[PDB]
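Scroll down for the structure; my scribbles are underneath it.
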Amino acid sequence: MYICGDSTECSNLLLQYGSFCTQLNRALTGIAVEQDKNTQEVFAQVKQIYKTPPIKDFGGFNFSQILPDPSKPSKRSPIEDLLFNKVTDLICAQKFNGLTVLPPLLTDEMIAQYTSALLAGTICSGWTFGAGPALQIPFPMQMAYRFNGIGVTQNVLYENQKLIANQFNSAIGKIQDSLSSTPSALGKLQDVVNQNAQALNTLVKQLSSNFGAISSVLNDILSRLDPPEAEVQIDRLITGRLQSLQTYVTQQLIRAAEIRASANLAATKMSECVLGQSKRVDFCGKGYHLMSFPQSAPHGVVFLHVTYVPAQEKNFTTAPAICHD
Amino acid sequence: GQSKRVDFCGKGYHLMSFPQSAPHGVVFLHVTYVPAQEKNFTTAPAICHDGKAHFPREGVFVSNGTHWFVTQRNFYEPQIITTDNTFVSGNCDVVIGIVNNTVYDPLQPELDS
Amino acid sequence: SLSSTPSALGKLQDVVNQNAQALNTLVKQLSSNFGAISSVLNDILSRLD
Amino acid sequence: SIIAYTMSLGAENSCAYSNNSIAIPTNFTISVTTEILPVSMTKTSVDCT
Ligand SMILES: *[C@@H]1O[C@H](CO)[C@@H](O)[C@H](O)[C@H]1NC(C)=O
Ligand SMILES: *[C@@H]1O[C@H](CO)[C@@H](O)[C@H](O)[C@H]1NC(C)=O
Ligand SMILES: *[C@@H]1O[C@H](CO)[C@@H](O)[C@H](O)[C@H]1NC(C)=O
Ligand SMILES: *[C@@H]1O[C@H](CO)[C@@H](O)[C@H](O)[C@H]1NC(C)=O
Ligand SMILES: *[C@@H]1O[C@H](CO)[C@@H](O)[C@H](O)[C@H]1NC(C)=O
Ligand SMILES: *[C@@H]1O[C@H](CO)[C@@H](O)[C@H](O)[C@H]1NC(C)=O
């Protein structure tokens, strides 16, 4: 339809070429399949679905901006709701020229459920659910283990439990406000969307090019010319349109490869920072990694990384060893 | 080597792996451990003894009903809470949920013998 | 498990299958006119000046 | 017959979040899993002429 807009004569001329349309269809089908696979690899890592506990008091820890809001039509956390609101007739014009869009296999609600299950898992059992059965651990003890994991005795946590919970709760509130006020915060996801839209708009736009033909419209060529003259003019338009689609697909394949790399990275981060604790420097936030919480977003994933940073410090004298006797 | 990256070398805790060849590729056999039977115990962050607060050095304080012990985090092998299993820092007033118990001093019987 | 599951090695089988298709397409693409009177150079040369 | 359905996302499961309650493993199971990756593809060459 893109090339031969319901023209029998165009179709017959198109058939003088090899299996051009078949290859384009295979390339685009292959991309569409990968897009659903990427989503599943990033989010469906744990097939056990845990409910968010009803007890909203984790030893002084809040998490209400992270956990889903039960009062809404879509069970999104306050942060997720913000992310969805921030990232954003032509669709008909594209449809009428043979350009369409397929639905994703997983819906936003399904993604939210996976995200919530992972959060419920982490808050209730720390990392144990990610490597075997989920073992409940009082939340402050999960933190104690995470502290030992960065070289700080658990004694610090218990002595400072109230301070830590308060600093934590404040940090989460700050993120939601930061995302709300910063116009570029989600630019990465917006850019993906913008590129896809432009590529399709280019294909529609090039239908108007003549490519050496007397006109861009097959119906005008056919209403004014006889068969052999029309065939010459039609072939000029076919060549141009074949080139347009071929160009589109090649670029679309390259962009898909970039996205697979991003998706693979995201999947790695979830496996290592959400379902674990990571010692890799700057892998999951600056500072020492303690834990992470995923949030969903249009076409992507947003991670909240909880880390520690040393603060006030003092100048002390030191020595390699003590000489006793 | 032995990787600590979660799920990198397969699900569960990674111990070791063995490669096998294949046409155009490689197949890995990853040996991992998964916790199996488990039990629910009562717990506490610390033990209050002589007014000082005792934290386990390498484990978790576990209540078996009427008695407290220390186990390694990944396996239920109860130890007697002794002064060699804990460290002391801070008093019994700060830690939230601290419970009163006895910390055994291993030197005492030698002082008496 | 490997013996019994036919899909177990699909990740390797797919590489092989994709490359086979890429070559089969090149061979099949030879049988095209592209606006020419025939797909065969020898027929074009045999009958035309 | 062909049946249409909403897919299941995972098994329903649960845990008891509870302060002062902890689970500790008493036994273990050793398991071995298989991971498959391609390394190379057939090296081909096409003579243009
Ligand atoms: C979280 O903070 C909000 C205020 O921003 C408060 O209304 C809510 O009760 C707190 N929830 C928890 C679990 O602390
Ligand atoms: C302490 O460290 C700071 C740099 O952070 C340095 O400027 C200062 O002179 C040092 N003071 C002493 C007494 O060594
Ligand atoms: C656990 O409690 C029982 C009493 O219910 C007691 O007889 C048993 O000795 C305790 N376990 C250990 C390891 O001492
Ligand atoms: C644990 O939860 C109970 C719920 O009845 C509460 O009374 C208690 O203060 C909480 N904290 C500790 C350390 O036991
Ligand atoms: C520990 O012993 C002291 C003795 O003065 C008592 O006041 C306190 O209530 C006891 N704590 C617990 C948890 O039994
Ligand atoms: C103890 O574990 C069992 C599963 O073996 C679970 O059904 C039960 O609810 C748990 N009890 C508590 C207090 O967590």
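Going by Swiss-Prot, the residues shown for chain B are 1035-1147, listed in order.
Keep in mind that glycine also has a Cβ here, set from the backbone N, Cα and C atoms.
So that you can see what the record holds, here are the features copied from Swiss-Prot:
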VARIANT   B:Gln1071 to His  In strain: Kappa/B.1.617.1
VARIANT   B:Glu1092 to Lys  In strain: Theta/P.3
VARIANT   B:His1101 to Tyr  In strain: Theta/P.3
VARIANT   B:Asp1118 to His  In strain: Alpha/B.1.1.7
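Sequence features, as recorded in Swiss-Prot, placed on the structure.
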residue   : record           : Cβ within 10 Å
B:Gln1071 : variant position : 11
B:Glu1092 : variant position : 11
B:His1101 : variant position : 12
B:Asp1118 : variant position : 14
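B:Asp1118 (variant position) sits 18 Å from B:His1101 (variant position), taking the C-alpha atoms as the reference points. Taking B:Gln1071, B:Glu1092, B:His1101, B:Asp1118 as the candidate variant positions, the subset whose CB lies under 6 angstroms from any atom of ligand 3 consists of B:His1101. Using a cut-off of under 8 A between C-beta atoms, the variant positions B:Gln1071, B:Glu1092, B:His1101, B:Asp1118 that neighbour chain D are B:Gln1071. In the three-state DSSP scheme, B:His1101 (variant position) falls into the coil class.
Across the structure, B:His1101 (variant position) and B:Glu1092 (variant position) are spaced 19 Å apart at their Cα atoms.
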